[PDB]
Amino acid sequence: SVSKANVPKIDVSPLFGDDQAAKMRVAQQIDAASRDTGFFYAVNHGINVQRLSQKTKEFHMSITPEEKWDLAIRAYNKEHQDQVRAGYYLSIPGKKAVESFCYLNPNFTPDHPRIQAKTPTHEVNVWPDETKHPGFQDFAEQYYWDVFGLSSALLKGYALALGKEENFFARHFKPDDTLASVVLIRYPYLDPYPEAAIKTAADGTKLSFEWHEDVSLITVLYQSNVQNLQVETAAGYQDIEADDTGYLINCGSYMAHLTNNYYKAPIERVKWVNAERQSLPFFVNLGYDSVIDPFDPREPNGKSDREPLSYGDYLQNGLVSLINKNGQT
Ligand SMILES: CC(C)[C@@H](NC(=O)[C@H](CS)NC(=O)CCC[C@H](N)C(=O)O)C(=O)O
Ligand SMILES: [Fe+3]
């Protein structure tokens, strides 16, 4: 028997406005959700998620093996030593079902001083041929900024929820240096589905991806309408209901650190489902040198002894660890 997680739907539209009290009522809901299962669905968010899913689908179903190699990250193509994060993540028929395409801040160009300095976790995006994928780069870049704008508003809600001024997080979330990423993930329908691509949890559940905590400040996730996600609670894993009009939001482990675990990063996993579906996370990362001073909302004086963590160092450590624990995606 598996229970269902309480994932409230929160109308986030006041966070784009100037009704301060209405923004506090949103913040209260974010607070409650963050202290309960850790998840909520952001609704009335203003993003055209039908176009997002449509363009994503066109890309996944039309890219060829030749293009995948040409775009592949270093884990699949030794020629691409600079592509640790951005690029195509190939499936392995018979062994690995999932495939995906990751891109970063469009402002990371050869002109960018972080690229000039070769700072870790910064890369220039790679893209397919425009004539073979008309409109795809423009769509993807536009979506990055559309979801950046939503995430900025959500971060105002999280700041208010923790008793802070509304820019406490968002001031560090900037288009010129954000390390945030979009991943366009395809989960395919396969018949027969390779058992090699299915993992079995301790509790016997068949999984496509084992338990993990997000490496992010927050995670802003769109998925098609196929239930798959679960969140761990003390009483076991609970199913997260699907909603292909909303964004599923949760705090990442950077948030857990800076709030002294008041807003924990939920432990989540992906059930195996033999169904064609899409999973499109936006990982809200800050700048490489962004440092948020920890605090403890449980203490009268709000004082935490936790060390201020530079975000870039945090991101580098978290992404290599996630690969080491749950395998190369
Ligand atoms: C909804 C999630 C569980 C989704 N998985 C994911 O988002 C996966 C596994 S946790 N994410 C990652 O591994 C981290 C990707 C980070 C990205 N390459 C970058 O350099 O910024 C899924 O649907 O599999
Ligand atoms: Fe996740």
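The residue numbers of chain A are those assigned by Swiss-Prot, with the residues present covering 3-331 sequentially.
Structure method, as recorded: X-ray crystallography, 1.7 Å.
Positions of Cβ are set from backbone N, Cα and C atoms, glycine also.
In the three-state DSSP scheme, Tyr91 (isopenicillin N binding site) is classed as strand. The isopenicillin N binding site annotation in Swiss-Prot covers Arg87, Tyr91, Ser183, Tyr189, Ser281 and is backed by experimental evidence.
Around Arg279 (2-oxoglutarate binding site), the C-beta neighbours below 8 angstroms that are at least 6 residues distant in the chain are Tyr189, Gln225, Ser226, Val228, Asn230. Residues annotated as 2-oxoglutarate binding site in Swiss-Prot, with sequence analysis given as evidence: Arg279.
What Swiss-Prot notes for the published mutagenesis of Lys98 to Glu is this: Strongly reduced the catalytic activity. Taking Cβ-Cβ distances under 8 Å and a sequence separation of 6 or more, the neighbours of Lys98 (mutagenesis position) in its chain are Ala198, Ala199.
When other Cβ atoms within 10 Å of the Cβ of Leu223 (mutagenesis position) are tallied across all protein chains shown, the result is 23. Here the residue is the original one, but Swiss-Prot notes a mutagenesis experiment at this spot, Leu223 to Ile or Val: Strongly reduced the catalytic activity.
In three-state terms derived from DSSP, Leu231 (mutagenesis position) belongs to an extended strand segment. Record note (Swiss-Prot), mutagenesis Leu231 to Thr: Abolishes the catalytic activity. The unchanged residue is displayed.
What Swiss-Prot notes for the published mutagenesis of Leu231 to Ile or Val is this: Strongly reduced the catalytic activity. Its own atom aside, the Cβ of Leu231 (mutagenesis position) has 24 Cβ atoms within 10 angstroms in the protein chains shown.
While the structure shown retains the original residue, Swiss-Prot records the mutagenesis experiment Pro283 to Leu with this note: Abolishes the catalytic activity. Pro283 (mutagenesis position) carries a strand DSSP state (E or B). For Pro283 (mutagenesis position), the same-chain residues that are 6 or more apart in sequence and have a Cβ closer than 8 Å to its Cβ are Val184, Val185, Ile187, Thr221, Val222, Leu223, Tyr224.
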Distance-selected recorded positions near ligand 1 (C-beta under 6 Å), from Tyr91, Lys98, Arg279: none
Cβ-Cβ under 8 Å from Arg87 (isopenicillin N binding site), same chain, 6 or more residues apart: which ones? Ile75, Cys104, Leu106, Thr123, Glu125, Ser183, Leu321
Between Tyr91 (isopenicillin N binding site) and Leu231 (mutagenesis position), what C-alpha distance do you get in Å? 21
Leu231 (mutagenesis position) to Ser281 (isopenicillin N binding site) - Cα separation in whole Å: 10
Quick one, of the binding-site residues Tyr91, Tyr189, which Cβ has the fewest other Cβ within 10 Å? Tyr91
Distance in Å spanning the most remote Cα pair of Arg87, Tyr91, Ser183, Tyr189, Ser281, given for isopenicillin N: 19
